[PDB]
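This report refers to the structure that appears directly beneath it.
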Amino acid sequence: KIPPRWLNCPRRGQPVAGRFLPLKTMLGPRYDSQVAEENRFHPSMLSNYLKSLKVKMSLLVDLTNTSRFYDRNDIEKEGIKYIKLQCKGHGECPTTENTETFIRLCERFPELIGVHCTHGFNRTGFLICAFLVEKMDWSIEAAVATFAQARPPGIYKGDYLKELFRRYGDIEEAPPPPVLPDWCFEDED
Ligand SMILES: [Mg+2]
């Protein structure tokens, strides 16, 4: 079954720090019977969009911990490096080891780096913000606020925002999660 709350979720955010492109997961043709034409997001749609702008993606980081959504060969056949980066499960935010893995990988790679989880907000924003602070010397306040504007409403799990502030700023200054837009729950019933 297609993931819940995916049909209404924007396919991509604006690029962050001129380097990262936040995305929801693509869904290959295997799901076309569950997804109307106007809502599809096959891997070909992403590479065709980049080609239309004469932009290359150097690497696509998949944070979903699954191979059921789409075929990684649809990305690699276009010359984009593909990495499946396993993140801590059980709803927990990425560990320090996961953030180090992410940083080690992205620092080797102008071209964009695509980053996606299932929906493109929490694991995706967490790792992008961690990279911006540890490698690009941004403040965590700036990283979180920029991700929220680029991919609204940004990270929305309160524990993720608190853990970023614990690692990189003052935990007492962590913002509460944003109020969510009405599209988030259109499919609940
Ligand atoms: Mg195919």
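Following Swiss-Prot, chain A shows residues 5-113, 119-198, kept in their order.
The way this entry was determined, per its header, is X-ray crystallography, 1.6 Å.
Placement of Cβ uses the backbone N, Cα and C atoms for every residue, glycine included.
Now, the feature entries from Swiss-Prot:
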type: ACT_SITE; residues: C126; note: active site, phosphocysteine intermediate
type: MUTAGEN; residues: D36 to A; note: No effect
type: MUTAGEN; residues: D66 to A; note: Decrease of >90% of TPase activity
type: MUTAGEN; residues: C110 to S; note: No effect
type: MUTAGEN; residues: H125 to A; note: Decrease of 55-60% of TPase activity
type: MUTAGEN; residues: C126 to S; note: Loss of TPase activity
type: MUTAGEN; residues: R132 to A; note: Loss of TPase activity
type: MUTAGEN; residues: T133 to A; note: Decrease of 55-60% of TPase activity
type: MUTAGEN; residues: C138 to S; note: No effect
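Listed in sequence order, the mutagenesis positions near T133 (mutagenesis position) (C-alpha within 10 Å of its C-alpha) are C126, out of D36, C110, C126.
Ranking the mutagenesis positions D36, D66 by other CB atoms within 10 A of the CB puts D36 at the bottom. The most crowded of the mutagenesis positions listed here (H125, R132) is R132, judged by how many other CB atoms sit within 10 Å of its own CB.
For the unresolved segment of 5 residues bounded by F113 and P119, the separation of the terminal Cα atoms comes to 9 Å.
Sequence-distant neighbours of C126 (mutagenesis position) (same chain, six or more apart, CB under 8 Å from its CB) are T29, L67, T68, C91, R132, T133, listed in sequence order.
Neighbour counts were taken at the CB atom with a 10 A radius for the mutagenesis positions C110, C138; the maximum falls on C138. Only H125, of the mutagenesis positions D36, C110, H125, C138, have a C-alpha within 10 angstroms of the C-alpha of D66 (mutagenesis position).
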